[PDB]
Amino acid sequence: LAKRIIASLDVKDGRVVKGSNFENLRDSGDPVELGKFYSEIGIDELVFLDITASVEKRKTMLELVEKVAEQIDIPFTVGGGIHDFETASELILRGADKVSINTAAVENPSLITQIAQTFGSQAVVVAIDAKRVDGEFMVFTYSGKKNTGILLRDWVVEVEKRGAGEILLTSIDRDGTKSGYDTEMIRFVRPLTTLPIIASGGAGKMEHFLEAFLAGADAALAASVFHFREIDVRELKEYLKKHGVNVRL
């Protein structure tokens, strides 16, 4: 089973939030240059998550996609506040391979199908943010602010039924902690769907990626371990290949 290593870049007003530690770059806070670097050193795909204001957001994301497409050959996903078909369509047409939708998909699950009918299921990444609440995995929207009362188990099944192509599964319980991927959550979701699962949140060291792939993740997404150079992408891939993980070398 082929596995993917994906870098996540949080972006705002066209800048990498909290930048990176790559002194070899002209602008270590330029997401286009940083993304290009990652593609040259072995990252398999990129994910850009935009948290721009709201007034310049739409134009800022379309500019990002245009500049990224000029410079990067590997697939990339854009997400963050994509609320309808026309917004998703413009971003894909401007150059993005995939869009990530979360809040708007929960509030209008037909949006999944709408984008998929024009761009294919493979262009639709449904980002699911989940957290343990009173012993159940619950789905959260609005960057973790709202417990929807929807069970992770039910939403995963519905997401596939609606025609999504991939699930970007973020554990709120682990995101940012460097303590490891939420392998219990990944293993909970794995038998419920045939879709590729991108594991997200908690990456701290190379062994965490092995654990995530054993749990059934098809891809492992991380941000700070890469930006702050705590894990080298090539060393990570050689480590994973050494222990039987089918990564692309």
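Sequence positions for chain A are given in Swiss-Prot numbering; the residues included correspond to 2-250, in order.
Recorded method is X-ray crystallography, 1.9 Å.
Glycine is treated like the rest: Cβ placed from N, Cα and C.
In the shown protein chains, 18 other C-beta atoms lie within 10 A of the C-beta of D11 (mutagenesis position). DSSP gives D11 (mutagenesis position) a strand state. Among the features that Swiss-Prot reports, active site is placed at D11 (among others), with the record citing sequence analysis.
All protein chains included, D130 (mutagenesis position) registers 25 other Cβ atoms within 10 Å of its own Cβ. Annotation comment: Swiss-Prot describes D130 (among others) as active site.
Listed in Swiss-Prot is the mutagenesis experiment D11 to X, annotated as follows: Loss of activity.
Record note (Swiss-Prot), mutagenesis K19 to S: Decrease in activity. The unchanged residue is displayed. Under DSSP, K19 (mutagenesis position) is assigned to coil, being neither helix nor strand in the three-state scheme. With a cut-off of 8 Å between CB atoms and residues at least 6 apart in sequence, the same chain places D11, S225, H228 near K19 (mutagenesis position), listed in sequence order.
While the structure shown retains the original residue, Swiss-Prot records the mutagenesis experiment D51 to N with this note: No change in activity. For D51 (mutagenesis position), the Cβ neighbour count at a 10 Å cut-off comes to 23, with all displayed protein chains included. Secondary structure at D51 (mutagenesis position), taken from DSSP and collapsed to helix, strand or coil, is strand.
Within the same chain, residues at least six positions away from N103 (mutagenesis position) with a Cβ under 8 Å of its Cβ are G80, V127, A128, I129, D130, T142. While the structure shown retains the original residue, Swiss-Prot records the mutagenesis experiment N103 to A with this note: No change in activity.
Quoting Swiss-Prot on the mutagenesis of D130 to E: Weak activity. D130 (mutagenesis position) carries a strand DSSP state (E or B).
The note that Swiss-Prot attaches to the published mutagenesis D130 to A, C, F, G, H, I, K, L, M, N, P, Q, R, S, T, V, W or Y is: Complete loss of activity.
In the three-state DSSP scheme, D176 (mutagenesis position) is classed as coil. As a published mutagenesis entry, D176 to N appears in Swiss-Prot alongside the note: Decrease in activity.
In sequence order, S172, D174, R175, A200, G202, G203 are the residues near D183 (mutagenesis position), counting only same-chain partners six or more apart with C-beta under 8 A. Under the heading of mutagenesis, Swiss-Prot lists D183 to N and annotates it as follows: No change in activity.
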